[PDB]
Number of protein chains: 2
Amino acid sequence: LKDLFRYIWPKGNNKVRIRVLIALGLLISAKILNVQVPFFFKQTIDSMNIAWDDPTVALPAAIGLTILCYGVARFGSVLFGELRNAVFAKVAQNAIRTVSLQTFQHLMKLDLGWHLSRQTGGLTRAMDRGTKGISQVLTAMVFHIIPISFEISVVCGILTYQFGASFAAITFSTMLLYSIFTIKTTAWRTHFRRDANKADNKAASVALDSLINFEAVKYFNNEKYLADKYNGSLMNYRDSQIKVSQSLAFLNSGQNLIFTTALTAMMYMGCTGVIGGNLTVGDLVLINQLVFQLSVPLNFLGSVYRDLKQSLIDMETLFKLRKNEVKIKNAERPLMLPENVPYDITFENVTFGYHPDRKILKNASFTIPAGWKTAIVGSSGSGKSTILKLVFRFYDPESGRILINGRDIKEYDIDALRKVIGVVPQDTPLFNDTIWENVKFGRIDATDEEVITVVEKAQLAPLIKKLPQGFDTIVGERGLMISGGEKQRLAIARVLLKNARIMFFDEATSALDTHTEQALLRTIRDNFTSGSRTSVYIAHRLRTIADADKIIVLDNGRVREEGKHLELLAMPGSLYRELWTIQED
Amino acid sequence: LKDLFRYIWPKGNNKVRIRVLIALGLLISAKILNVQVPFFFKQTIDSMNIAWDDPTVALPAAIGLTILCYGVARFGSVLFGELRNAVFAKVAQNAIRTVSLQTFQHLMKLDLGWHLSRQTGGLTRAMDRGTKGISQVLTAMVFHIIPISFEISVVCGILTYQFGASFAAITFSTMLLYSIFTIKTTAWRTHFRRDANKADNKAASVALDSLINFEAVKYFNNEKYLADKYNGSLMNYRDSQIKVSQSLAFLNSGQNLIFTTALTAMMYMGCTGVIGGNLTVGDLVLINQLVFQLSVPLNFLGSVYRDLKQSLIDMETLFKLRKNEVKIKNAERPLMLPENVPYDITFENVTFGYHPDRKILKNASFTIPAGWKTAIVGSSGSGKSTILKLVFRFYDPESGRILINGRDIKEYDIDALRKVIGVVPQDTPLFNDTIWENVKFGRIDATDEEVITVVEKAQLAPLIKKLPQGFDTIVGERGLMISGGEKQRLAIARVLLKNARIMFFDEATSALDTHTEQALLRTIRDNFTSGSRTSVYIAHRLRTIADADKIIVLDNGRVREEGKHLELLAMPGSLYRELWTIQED
Ligand SMILES: Nc1ncnc2c1ncn2[C@@H]1O[C@H](COP(=O)(O)OP(=O)(O)NP(=O)(O)O)[C@@H](O)[C@H]1O
Ligand SMILES: Nc1ncnc2c1ncn2[C@@H]1O[C@H](COP(=O)(O)OP(=O)(O)NP(=O)(O)O)[C@@H](O)[C@H]1O
Ligand SMILES: [Mg+2]
Ligand SMILES: [Mg+2]
């Protein structure tokens, strides 16, 4: 309820502040007319109360002008209220777009660890419920809480000024009792809403976790156990929502009992004032009409807005998504990369763990030199994608430096660092789009001749010549509508279309046959000139990197050896010699 | 608006029908009291209108009983309305649970092609918006549309009976004008709501597609292009929502102008009836009070329920998810599998394409015999996971048979078929849970000694002995918090814990080193007895299946050859000989 006010009453941009003030003026004029209309009703009743002695005479125009003033006052109240709702809905819709676009870019700016420590369907559900919560809070605050509070203020002022201080005592007493009762029963009521919110979040989490892994559910026949794990949280949500609605019905019944006792005591005191002759029947109909037209929107406010604290909770968690902490960022004076330099990465005394408990790269130190196709081998789980994500600066180590041409990568701009490093990862997800949009995702501003020659360069041409909708077939959710071989060839096509300088191939071939991997490695080695690209092959198939220029052996950090292939085979008892021997036998 | 009525007024289960009838009776009694209360106001006004000649006398109890009847009638109306809302909220919450649980199981019952041709975040968003739409439609239909229609009916009846037929003419004319104006401006208004719904769905789709592939966005620096593709649909949604709210403000202003003209003409005709002496001032305050307490909830109905056709659209698309067509199902008299038989699969004249355009298995015919570790090789894209999904009966072919022990698999129960077939797939997703819950997902009713010996059997023991929270480390979203090697060893641990009979290994080793794959294949070959499990290895690493019992060569369907390894190497120019030669060179 603070950053929303910062968005609807910002610093600068005086046009939206003028629109907010126009909405406030229309609100004030609408409530003034809605208080003026029972005075016209009192006038047309207390004027008609005289004794008429002629059934054939028309009514005088002095009463017709008061009846027309009643009608014009009622319609003017409704018209001004709806114009206020129109202009503040324009302001609210602009605030909703700017908060959605300002939270999406900051959701994109965060590091990889925060995204892997969350759930993307949960993020999308939180963003959607926060947007609908912002809409519901602004709609409730421009229609229900603010106008009825202003109406209570002006009706209490009218009843203080017009009919002495006993009505002031009655109105102050019933506002005091109303506030005490509402505060006590809301402090009782919030626990069931907390339980309902927790049960609904657990239900959505189990439904999403069972719908993403549909193949891993139907492989092991766990439909019934997942349905029961869903059903338990559904029963908890049903019990908590039933108790929420029953306690809110008790809230509304007690509140409107207090207000009905107030209205009946006000009409009774007005009647015994009429007995004394100080008042008239116009005061009776004025007092009832004022308190009744105050009592009806209080009932509808308490009824139809049963979820407003939940909307504040959703708005607050959307702003908490907005107000998180990005921890990977460029320095104060960021340097820029040179123009024609093959880059040689150098790790000195690096040490990094994804959590502070374990340390993956226990004092690793090596160098990837420029222009040489180097190759990283190692046992499964020895941190090779770790040093990939450390060059790419997704994370940052605890000690050591990640130097490029002597300068650190902490002092480089992160976009100018990530624009020269092309990479295929181990597990490749795709977009729910065609093959053409997925290949063209490398360079957006790329001509289609380059896209065609890259697709025919990445050994994907017979697949497009065999498909009936080539460069148009939708690959479905996450690339699951094609196999693993076409997915890895598509990722290699993306990196070949980007045409970067470093080219980290992180398991470039895992699900391709021997002929396709040999033709693909031949047409990648035949692509670029000597000493231009600093190609880094993270590979387990040791035959594919037998012709490499420098091989680096990893075993849970602490690089054991590095050198050419013949020297590593002619070494007395290395790890690469044993891996090559079990490969050849 | 039909299946919702089928859920709130079902066949059988008479307790919820008694609860619905109790809600309807409380609604009728609440509206009867709300029509009775201005008659008590007319009584206490027309009784107080006499000439009082004493300021010191107390008011008579004959007026105090009418004032107490006014207060009791108002509070009884509010109390009966809130009790009705309570019991129908109980019915609505039970209907919401049973529709969520009845749509989740049918979302699980569908085939794989429907799930791959959709988006899981879209399914979760549709389920959540359909649930909130069911809640909003039932809350609106028990509080706004039905009670105000019943109130309009009884107030029109009162004004027909009590004050002649001229008020009947006025009320019928203003209902006719109200209906004509509402129908015409709603037929104008629905287009902007359609555009807003399309823009919101496209915005949510682009946000989810960019948040799932966060690594593939940050690899290629496409933050700004995705932000602009988000921003365009956000601007379309903002324009359409602004036009929706402005047209709804025009709707409410015109409707309440018609009703204000009706109320002013009714008060004018009542006044000129009072001039004739037939009526009194009690009729004036009765007519205004009745039409005013009808006019206020019509205004709040038109205002606060600005999204009800959207709630019907979300409810009908949730029911459309419920009323889809499952096309993979067991027969009328499903057989069951025998008790101790090693199963031998036999494909005869099979032909299957995922779409009717292309045909993957162009007349394939082979046999996987029982007790033999067979091995499928082939070029990348030749349909190996296709015949995996055809044995598992995710899909069904166009011709040919998929026989097991002579009998077809169309006449077997699908759960008794899927309970003997264990399988690891190519791309393995995991649950957002620990390693213990992910290994235990194979057999839920498995003792923990079996889980420990399977984890130490699937070569995962040094990872658990190196982790600081072994069997407790959360693997994050979709298993991305561990590497590919631990993911494939986890899937092999799942299949080893299920202890099935067939064991389709679909690229069991793609991201493991040579030592780990050799130890894993040795401890899998040392597990089961001879001639018990009909192990089927879909493999590209031809060294891992050199000791297989029967190798089958695929190339875009139409199985080329099948036989042992030595006979396939000693063949004049086969495909497997060329793959083995490029493997050895
Ligand atoms: N976000 C993460 N949080 C915790 N551990 C992680 C995370 N990412 C990777 N790891 C762990 O860190 C260890 C090695 O990291 P990793 O760099 O992924 O090895 P790897 O080279 O990819 N293994 P492989 O794919 O078989 O070659 C393993 O225990 C991983 O599970
Ligand atoms: N739902 C699908 N819709 C359309 N095509 C599909 C679908 N699933 C798989 N395919 C295509 O069908 C062809 C081969 O299917 P597939 O069985 O996945 O081959 P594969 O053996 O897995 N290839 P590989 O992983 O390299 O061994 C390929 O063109 C796939 O893209
Ligand atoms: Mg790795
Ligand atoms: Mg395959």
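Chain A is numbered as in Swiss-Prot; the shown residues are, in order, 92-676.
For this deposited structure, the header notes the method as electron microscopy, 3.4 Å.
In case you wondered, yes, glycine gets a Cβ from its N, Cα and C as well.
Quick look at what Swiss-Prot lists:
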BINDING   A:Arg280, A:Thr281, A:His282, A:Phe283, A:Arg284, A:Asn343, A:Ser344, A:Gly345, A:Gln346, A:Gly393  glutathione binding site
BINDING   A:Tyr445, A:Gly469, A:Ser470, A:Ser471, A:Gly472, A:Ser473, A:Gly474, A:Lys475, A:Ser476, A:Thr477, A:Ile478, A:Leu479, A:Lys480  ATP binding site
DOMAIN    A:111-401  domain 'ABC transmembrane type-1'
DOMAIN    A:436-672  domain 'ABC transporter'
MUTAGEN   A:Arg216 to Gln  Decreases ATP hydrolysis. Decreases transporter activity
MUTAGEN   A:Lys475 to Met  Loss of function; significant decrease in ATP-binding; no homodimerization
MUTAGEN   A:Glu598 to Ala  Loss of function; slight decrease in ATP-binding
**OP:** Looking at glutathione and its recorded binding residues A:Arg280, A:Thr281, A:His282, A:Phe283, A:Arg284, A:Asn343, A:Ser344, A:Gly345, A:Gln346, A:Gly393, figure out the farthest C-alpha pair and report it in angstrom, whole number.
**Re:** 20
Subject >> Among A:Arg280, A:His282, A:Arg284, A:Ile478, A:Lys480 (the binding-site residues), residues with Cβ under 8 Å to chain B, listed in sequence order >> reply: none
**OP:** Measure from the Cα of A:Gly474 (ATP binding site) to the Cα of every one of the recorded positions A:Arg216, A:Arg280, A:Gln346, then give the nearest.
**Re:** A:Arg216
Original post:
Can you tell which of the recorded positions A:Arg216, A:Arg284, A:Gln346, A:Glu598 lies nearest to A:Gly472 (ATP binding site) in space, using Cα positions?
Top reply: A:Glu598
Subject >> Pairwise CA distance, A:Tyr445 (ATP binding site) versus A:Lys475 (mutagenesis position), rounded so that it is a whole Å >> reply: 13
Subject >> Winner by Cβ contact number (other Cβ atoms within 10 Å) across the recorded positions A:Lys475, A:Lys480 >> reply: A:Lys475
**OP:** Check the Cα distances from A:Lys475 (mutagenesis position) to each of the binding-site residues A:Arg280, A:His282, A:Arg284, A:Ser344, A:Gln346 and keep only the ones within 10 Å.
**Re:** none
**OP:** Whole number in angstrom, please: the longest C-alpha to C-alpha distance across A:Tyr445, A:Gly469, A:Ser470, A:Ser471, A:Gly472, A:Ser473, A:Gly474, A:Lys475, A:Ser476, A:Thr477, A:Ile478, A:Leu479, A:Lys480 for ATP.
**Re:** 19
**OP:** Could you say whether, by DSSP, A:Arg284 (glutathione binding site) belongs to a helix, a strand or a coil region?
**Re:** helix
**OP:** Measure from the CA atom of A:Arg280 (glutathione binding site) to the CA atom of A:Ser470 (ATP binding site) and give the result in Å, rounded to a whole number.
**Re:** 57
Subject >> A:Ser470 (ATP binding site): tally of other CB atoms within 10 A of its CB >> reply: 20
**OP:** Could you find out if DSSP has A:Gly474 (ATP binding site) as helix, strand or coil?
**Re:** coil
Subject >> Subset of recorded positions (A:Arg216, A:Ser344, A:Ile478) lying within 10 A of A:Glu598 (mutagenesis position), CA to CA, in sequence order >> reply: none
Subject >> Residue pair A:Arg284 (glutathione binding site), A:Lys480 (ATP binding site) - Cα distance, angstrom, rounded >> reply: 42
Original post:
Cα distance, A:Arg216 (mutagenesis position) to A:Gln346 (glutathione binding site), nearest Å?
Top reply: 35
Original post:
Under a threshold of 6 Å between Cβ and any atom of ligand 3, which of the recorded positions A:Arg284, A:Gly474, A:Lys475 are retained?
Top reply: A:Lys475
